[PDB]
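Right, one structure below, let's go through it.
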Amino acid sequence: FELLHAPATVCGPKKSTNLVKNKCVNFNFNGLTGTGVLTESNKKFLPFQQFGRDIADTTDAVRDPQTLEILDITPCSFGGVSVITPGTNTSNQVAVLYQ
Amino acid sequence: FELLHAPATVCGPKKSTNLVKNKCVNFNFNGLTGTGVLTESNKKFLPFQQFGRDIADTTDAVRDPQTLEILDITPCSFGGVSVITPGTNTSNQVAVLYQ
Amino acid sequence: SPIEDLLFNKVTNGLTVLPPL
Amino acid sequence: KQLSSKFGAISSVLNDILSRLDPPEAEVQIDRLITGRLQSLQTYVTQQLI
Amino acid sequence: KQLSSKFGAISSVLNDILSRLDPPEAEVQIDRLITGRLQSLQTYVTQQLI
Amino acid sequence: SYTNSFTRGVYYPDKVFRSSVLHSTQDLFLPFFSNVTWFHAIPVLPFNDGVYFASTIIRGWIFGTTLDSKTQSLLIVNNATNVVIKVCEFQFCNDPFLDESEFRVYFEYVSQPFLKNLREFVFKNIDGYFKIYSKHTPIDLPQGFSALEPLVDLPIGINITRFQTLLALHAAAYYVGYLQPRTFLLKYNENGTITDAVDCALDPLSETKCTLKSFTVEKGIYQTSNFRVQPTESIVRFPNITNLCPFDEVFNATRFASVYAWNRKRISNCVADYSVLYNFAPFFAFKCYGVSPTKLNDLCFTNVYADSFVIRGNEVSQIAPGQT
């Protein structure tokens with residue numbers, strides 16, 4: 001093996017997985033690894049475009065190599081939690097509020 | 001080595017260059033590299049000093065060891081440029097203001 | 001006026017000071 | 001007066017740093033110089049805002 | 001309570017680091033501790049001002 | 001012949017899709033309102049950066065470093081069937097030309113060919129790669145705006161110094177452009193096509209549009225960047241003393257010292273010569289902190305200190321600031 005002398009090209013065989021739809025995973029699309037849902041895209045791409053972005057420099061759409069279709073990216077639903085409670089001298093019950 | 005403010009007695013091999021006045025250039029001497037105009041100074045040096053200083057802890061006066069004469073160090077006029085323009089759908093000419 | 005004249009007379013890299021409008 | 005602060009570097013003059021040391025080590029020298037003068041500028045901007 | 005923070009170092013005691021490790025690594029540990037306490041003091045000063 | 005290119009020569013900097021946003025990029029593009037060398041030949045051309053090409057017949061491009069078999073050279077021949085991109089140590093003539101079944105010029109990549117119209121070609125050579133940008137837009141350059149879509153990438157690795165074109169014998173004329181790195185501001189459309197680009201180094205309205213990240217500006221004052229006056233020449237002055245510092249005494253000695261008996265030599269009041277150190281012996285580690293052993297001809301300071309001792313190899317790394 002001769003290294004550090006030339007742009008490399010004899011790379012190892014990297015395996016591929018199956019398709020997924022409407023479930024946010026840590027997808028790895030041709031080296032682009034991120035977290036987000038995989039939904040059907042209403043957008044229209046171009047043959048020389050791989051993945052998209054937005055104003056906030058975040059990935060919103062990616063294209064799988066196995067199919068000419070495009071899959072939108074939206075991160076998993078986040079939100080803080082809050083506890084509705086009276087004074088502890090009054091009652092022991094609490095209520096859970098999601099933001 | 002040591003970089004104390006002392007008369008420099010060991011130098012790298014470089015050739016000398018004739019002085020220029022009233023045209024601000026860049027400069028380097030006795031290991032002191034900077035940018036500024038070279039001119040005759042109203043200041044005077046005792047015959048043991050090499051370079052002067054200022055409030056900003058920088059170099060504003062230097063002595064060339066070629067000929068025992070005093071030189072002045074001062075960067076020339078500098079500032080930010082501003083663009084004075086009207087609205088886009090009014091005209092196309094612009095004005096340039098130097099601060 | 002003399003009052004504001006007296007008031008004026010009693011009042012005394014890469015950083016620049018922009019002059020007021 | 002913060003221009004003469006060493007910030008844990010080798011020399012305070014950035015011209016000397018660029019004309020003396022290799023960019024493999026001048027990278028981290030400029031790194032510490034930028035972060036020190038950057039937090040100094042942040043403190044100055046906060047004081048000016050207040 | 002900010003004195004009891006490791007700040008990514010081995011410990012949070014200045015006398016402990018200087019009495020068991022060599023001065024080269026202790027220099028980095030003391031530098032990280034002092035800059036962490038510096039940002040803590042700057043945050044406290046900004047909060048006091050606001 | 002010289003002819004100004006109005007606004008053409010805009011290509012996609014990356015394969016990233018964007019919808020109705022503004023993206024500031026820092027790559028090698030073609031500046032607006034720049035003269036290009038319109039040729040009318042019926043030699044060899046310099047290559048700094050960019051083989052921006054557009055003709056309105058000719059096929060073929062010579063790429064390489066020294067044009068001969070001493071190093072690797074690149075060949076591109078395009079005909080009606082396919083395209084062959086052969087790279088090897090190939091020998092080339094001074095003025096090669098084609099004929100179409102005979103070759104008079106003297107890994108491959110076979111794909112779709114690159115075929116009034118205007119075949120605009122943008123070539124790049126960075127990071128050991130080779131990129132081709134081409135869209136054929138039908139029509140003094142014509143007034144309009146269009147992009148250049150990317151194509152396949154050719155991993156080569158070597159650098160490109162000189163280039164040459166080919167003449168197809170069945171001629172025509174072509175533009176030759178040059179690129180330098182600057183900043184663009186591309187306005188992507190909703191579908192994802194580049195339709196308008198403005199520079200960042202032009203008349204100051206363009207710089208205001210660059211620094212404001214918008215295409216429409218209103219009246220008022222805008223501070224964009226600085227006007228630091230620029231120098232025109234370098235002034236260097238060192239003392240007129242030439243005493244040839246005794247680096248030979250501390251280096252060329254029969255016995256230096258012991259480890260515990262490291263002696264004292266003081267060298268002063270002279271000029272150093274660091275070009276004679278490399279001629280003595282090959283260095284083992286030669287690592288340096290504080291200063292670099294390349295920029296030692298531009299420094300002048302005082303009171304060097306030279307130490308002499310001998311150690312048994314594994315303790316070379318122990319002779320360092322702060323080692324046990």
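Numbering starts at 1 and runs along the chain as it is shown here.
Backbone N, Cα and C define each Cβ position, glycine as well.
According to Swiss-Prot, the features are:
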- F:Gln26 to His (Swiss-Prot position 52): In strain: Omicron/EG.5.1 (VARIANT)
- F:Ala41 to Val (Swiss-Prot position 67): In strain: Eta/B.1.525, Omicron/BA.1 (VARIANT)
- F:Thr56 to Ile (Swiss-Prot position 95): In strain: Iota/B.1.526, Mu/B.1.621, B.1.1.318, Omicron/BA.1 (VARIANT)
- F:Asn78 to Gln (Swiss-Prot position 121): Partial loss of biliverdin affinity (MUTAGEN)
- F:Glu100 to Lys (Swiss-Prot position 154): In strain: Kappa/B.1.617.1 (VARIANT)
- F:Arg119 to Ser (Swiss-Prot position 190): In strain: Gamma/P.1 (VARIANT)
- F:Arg119 to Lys (Swiss-Prot position 190): Partial loss of biliverdin affinity (MUTAGEN)
- F:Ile139 to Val (Swiss-Prot position 210): In strain: Omicron/BA.2.75 (VARIANT)
- F:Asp140 to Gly (Swiss-Prot position 215): In strain: Beta/B.1.351 (VARIANT)
- F:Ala147 to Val (Swiss-Prot position 222): In strain: 20A.EU1 (VARIANT)
- F:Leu277 to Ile (Swiss-Prot position 368): In strain: Omicron/XBB.1.5, Omicron/EG.5.1 (VARIANT)
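Swiss-Prot feature annotations superimposed on the structure.
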residue: F:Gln26; record: variant position; CB count, 10 Å: 11
residue: F:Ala41; record: variant position; CB count, 10 Å: 9
residue: F:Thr56; record: variant position; CB count, 10 Å: 13
residue: F:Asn78; record: mutagenesis position; CB count, 10 Å: 18
residue: F:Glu100; record: variant position; CB count, 10 Å: 12
residue: F:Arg119; record: variant position; CB count, 10 Å: 18
residue: F:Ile139; record: variant position; CB count, 10 Å: 10
residue: F:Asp140; record: variant position; CB count, 10 Å: 8
residue: F:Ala147; record: variant position; CB count, 10 Å: 16
residue: F:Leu277; record: variant position; CB count, 10 Å: 15
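Distance from the CA of F:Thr56 (variant position) to the CA of F:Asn78 (mutagenesis position) is 16 Å. In this entry, nothing among the recorded positions F:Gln26, F:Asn78, F:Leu277 has a C-beta under 8 A from a C-beta of chain C. F:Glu100 (variant position) is 20 Å away from F:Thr56 (variant position) when you measure Cα to Cα. Looking at F:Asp140 (variant position) and F:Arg119 (variant position), their Cα atoms lie 15 Å from each other. Take the Cα of F:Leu277 (variant position) and measure to each of the variant positions F:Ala41, F:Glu100, F:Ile139: the nearest one is F:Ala41. Each residue contributes its Cα atom, and for F:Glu100 (variant position) and F:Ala147 (variant position) these two points are 32 Å apart. Annotated pair F:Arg119 (variant position) and F:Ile139 (variant position), C-alpha to C-alpha distance, rounded: 11 Å.
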